[PDB]
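See below for the structure under consideration.
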Amino acid sequence: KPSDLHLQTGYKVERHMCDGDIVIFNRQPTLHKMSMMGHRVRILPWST
Amino acid sequence: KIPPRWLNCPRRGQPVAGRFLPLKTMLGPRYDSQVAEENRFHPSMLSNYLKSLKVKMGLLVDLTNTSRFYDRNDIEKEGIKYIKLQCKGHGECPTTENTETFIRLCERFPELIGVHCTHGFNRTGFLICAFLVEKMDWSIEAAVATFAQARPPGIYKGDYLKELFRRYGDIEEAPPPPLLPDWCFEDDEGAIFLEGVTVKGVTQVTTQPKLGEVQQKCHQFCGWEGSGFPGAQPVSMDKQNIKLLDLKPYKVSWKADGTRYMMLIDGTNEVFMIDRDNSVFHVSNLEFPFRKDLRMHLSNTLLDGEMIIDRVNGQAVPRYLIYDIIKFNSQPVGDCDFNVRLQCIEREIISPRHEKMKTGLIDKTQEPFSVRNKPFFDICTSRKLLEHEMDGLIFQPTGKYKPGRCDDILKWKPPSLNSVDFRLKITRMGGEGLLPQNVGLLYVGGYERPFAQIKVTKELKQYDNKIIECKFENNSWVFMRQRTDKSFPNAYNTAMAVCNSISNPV
Amino acid sequence: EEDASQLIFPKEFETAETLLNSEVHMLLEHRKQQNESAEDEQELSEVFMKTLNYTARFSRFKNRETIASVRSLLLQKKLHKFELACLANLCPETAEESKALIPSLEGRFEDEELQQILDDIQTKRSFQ
Amino acid sequence: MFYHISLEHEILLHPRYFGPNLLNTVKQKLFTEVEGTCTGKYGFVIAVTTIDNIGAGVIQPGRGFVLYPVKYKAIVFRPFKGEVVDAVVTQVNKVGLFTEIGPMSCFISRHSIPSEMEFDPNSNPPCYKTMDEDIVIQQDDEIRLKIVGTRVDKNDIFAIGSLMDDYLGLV
Ligand SMILES: *O[C@H]1[C@@H](O)[C@H](n2cnc3c(=O)[nH]c(N)nc32)O[C@@H]1COP(=O)(O)OP(=O)(O)OP(=O)(O)O
């Protein structure tokens, strides 16, 4: 119901990630520390 | 098929066997547009009566098979377990399975156990008596008699008693259903006449034969199809609206803050007042002589207006301002022009009484209150009215009289004093932000969260989880008086309507 | 496991320093006066009110100088804090009663010295 | 016995409640949380005398609130087994005796009350009295009871008094 959809300071909202969010990107043989690095999210249409 | 009722019953009975508290169903504040001080029973009032007596209520058993009455969270937030026990419908009694479920539940949770159905008599009493006979080894006679004496009427369905005695005693010894309150088997078709003053010759009409007749005649005179008060209802004003007020040569009058009352003049001593709550009051010594025959008296006449309190220093004098007339001697004057009806008031009501007021045949110091008419003016002079005491302006179109809501009767009344009804649960913060920081939360109708907050004071803790009249001023809700028998707030829609008025006033 | 008749206290109540009823009354009334000032602070606990009025009813030393004198006269005596406080609070009048209400005083002091101390108590008791 | 001790308690302050004055918020928090409480090991926490030391604020990893270990002088009380204590009588019952020691309810059963002090409901206040009518223990009296022992419980150390030994009863 729309009644319990208010927001006051203190609530958490698990929102879908948008542009500018930080993610960890890695491949499998993490032989060194550059095989697992942080990127910024950009939302592009296709599924890759 | 056939009806139940809710308004006149007691909120609770006496505890049974020191364990069970029989109750009628609490209602949510979602219904506060339908009920008020006298007939509002609300979960906070229950938990609060218990807190004031330092009593915990353990488990509350709901037998109504519905969730439209109140919010179970209002009970569960106080540490009281809530159980909705579905019972057999179709008017039948709780089955042996229902009784076993009730017994299994209640043998778990000194603290009371609240049991309620829509009314708190038949299902509640049946289950309580079954528990007494099985769990507490009572005799069924003792259980039935004790519930009848604790809950004031008690069980009143004959088949209920017959089944109780069949299960736990001798069915041939089952008592007949008790004679019900003759006075309560009656709301099938306010007690104070004027607030703050005591008025002679005015006594409320509760006599069942004549009450319905007076209400019926008012209905038929107004052409009112629905049930309830048939008088015209002015509405809020706030928009680009004063030009609408000068569209159908509306007349203006100052609005004194008074009590709406239609007056039906049906005969010699038949003078009656009807308020917005359809309550009827008989007035004795008010005389309305026929204009043509000063000896004869008026019949089939309906008026409309307010009862106002005038102050002649040292004492308050009641006054009845007649600001419209609906019917006169069965002539539909209400269908005529508003000026025609104003002249009808002046010439056919005030003047015939005022002739005998100078003859000594009518003594104004004998009559219950002063009867006058409300002056009306054009809007050109309303502007001067903005340049006895008025809390605003009324704005009346010149068309024919219309019952019910009139979108075209505009109320323009200085506000700056807009209270709201508010359930005050004081909560001291403990948890995430554990601070002293104990703030009083105000609640409204059909709205689960608090509607606002109020600053806690020494005085305010007195009425906690109670109902507490709170004016709005200085960007804060300010307590003014406790609504000592209303249970919790006004509906959220009503509260939002009030706030819409305060922020966009007229 | 614990026993106040033989000073059998838990290890937590080893550094426990006792207080007199008049001391508690004075300090809690000072706290109440602090609560009277320094606004935007709510009322204290029900425990606070109950303890304050309870020790106000049973107060025996009406002066803080009396408190200091009793504390100085008893602190120089070879007593435990518990025995000292219990003697200064119950205030017996016969040495037999002193040994009966507190059975841990058996042989700590001579009964004539104990009666002298009890007479000093009755001398320093602020009467009403 | 009324005790003046030092106690250690940890306060959780969230960043919304820092304010310009941070330590006064902690002092109000401590006066709020522990005043009027009761613990099984330290008894009735009557009041906090003087907040002595404020520890270093350890920011919990992942959590937002800071944690303050606080040492404070405090006035407390603890009932003890065998301690003779003055009390106020609140109710005289045919089963026992409801008395009060500060905020503590003390229940003295009649079975541990000597045969001289019989119960009487026929008096306008139901009371404890002898056949000599000399020792009259009724409501709102000043009596003494030797604590048999106390039911140490969650936020409760309600005690059981004794009248069996000598010099016990009305003052
Ligand atoms: O989930 C609710 C609700 O969706 C449904 N319900 C109730 N009234 C209506 C209605 O008028 N129209 C529709 N489409 N659906 C409705 O009933 C569900 C709950 O049933 P209840 O048991 O609460 O019905 P209840 O016992 O309250 O009726 P009553 O005994 O008060 O008369």
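By Swiss-Prot numbering, chain B shows 5-113, 119-198, 229-426, 435-553, in order.
Determined via electron microscopy, 3.9 Å.
Using N, Cα and C of the backbone, Cβ positions are placed for all residues, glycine too.
According to Swiss-Prot, the features are:
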type: ACT_SITE; residues: B:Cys126; note: active site, phosphocysteine intermediate
type: MUTAGEN; residues: B:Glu234 to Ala; note: No effect on GTase activity
type: MUTAGEN; residues: B:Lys294 to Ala; note: Loss of GTase activity
type: ACT_SITE; residues: B:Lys294; note: active site, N6-GMP-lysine intermediate
type: MUTAGEN; residues: B:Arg299 to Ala; note: Loss of GTase activity
type: BINDING; residues: B:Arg299, B:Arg315, B:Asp343, B:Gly344, B:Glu345, B:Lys458, B:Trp459, B:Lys460, B:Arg528, B:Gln529, B:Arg530, B:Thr531, B:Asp532, B:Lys533; note: GTP binding site
type: MUTAGEN; residues: B:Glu345 to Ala; note: Loss of GTase activity
type: MUTAGEN; residues: B:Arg528 to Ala; note: Strongly reduced GTase activity
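As a whole number, the greatest separation of Cα atoms within the GTP-binding residue list B:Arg299, B:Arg315, B:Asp343, B:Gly344, B:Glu345, B:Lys458, B:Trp459, B:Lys460, B:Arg528, B:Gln529, B:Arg530, B:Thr531, B:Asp532, B:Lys533 is 32 Å.
The Cβ of B:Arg528 (mutagenesis position) lies under 8 Å from the Cβ of B:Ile515, B:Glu516, each of these being in the same chain and 6 or more residues away along the sequence. In terms of Cα spacing, the recorded positions B:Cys126, B:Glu234, B:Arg299 that come within 10 Å of B:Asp343 (GTP binding site) are B:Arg299.
Note on B:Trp459 (GTP binding site): other Cβ atoms within 10 Å of its Cβ, all shown chains, come to 22. Cα spacing between B:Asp532 (GTP binding site) and B:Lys294 (mutagenesis position): 30 Å, rounded to the nearest whole number.
Nearest to B:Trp459 (GTP binding site) in space, judged by Cα atoms and limited to the recorded positions B:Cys126, B:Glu234, B:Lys294, B:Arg299, B:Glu345, is B:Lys294. Neighbour count (other Cβ atoms within 10 Å of the Cβ, all protein chains): 13 for B:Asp532 (GTP binding site). Listed recorded positions: B:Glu234, B:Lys294, B:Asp343, B:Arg530. Those with a CB under 8 Å from a CB in chain C: none.
For B:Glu234 (mutagenesis position), the same-chain residues lying six or more positions away in sequence with a CB closer than 8 A to its CB are B:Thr298. The residue listed as 'active site, phosphocysteine intermediate' has B:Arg530 as its nearest neighbour among the recorded positions B:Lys294, B:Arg299, B:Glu345, B:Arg530, going by CA to CA distance. Counting other CB atoms no more than 10 Å from each candidate's CB, the recorded positions B:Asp343, B:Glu345 peak at B:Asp343. A simple Cβ count within 10 Å picks out one of the recorded positions B:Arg299, B:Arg530 as the most packed, and that one is B:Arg530.
Counting every protein chain shown, the number of other Cβ atoms lying within 10 Å of the Cβ of B:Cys126 (active site, phosphocysteine intermediate) is 23. Here the CA atom of B:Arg299 (mutagenesis position) lies 4 Å from the CA atom of B:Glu345 (mutagenesis position). The Cβ neighbour count for B:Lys294 (mutagenesis position), using a 10 Å radius and every protein chain shown, is 21. Under the DSSP three-state reduction, B:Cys126 (active site, phosphocysteine intermediate) is assigned to strand.
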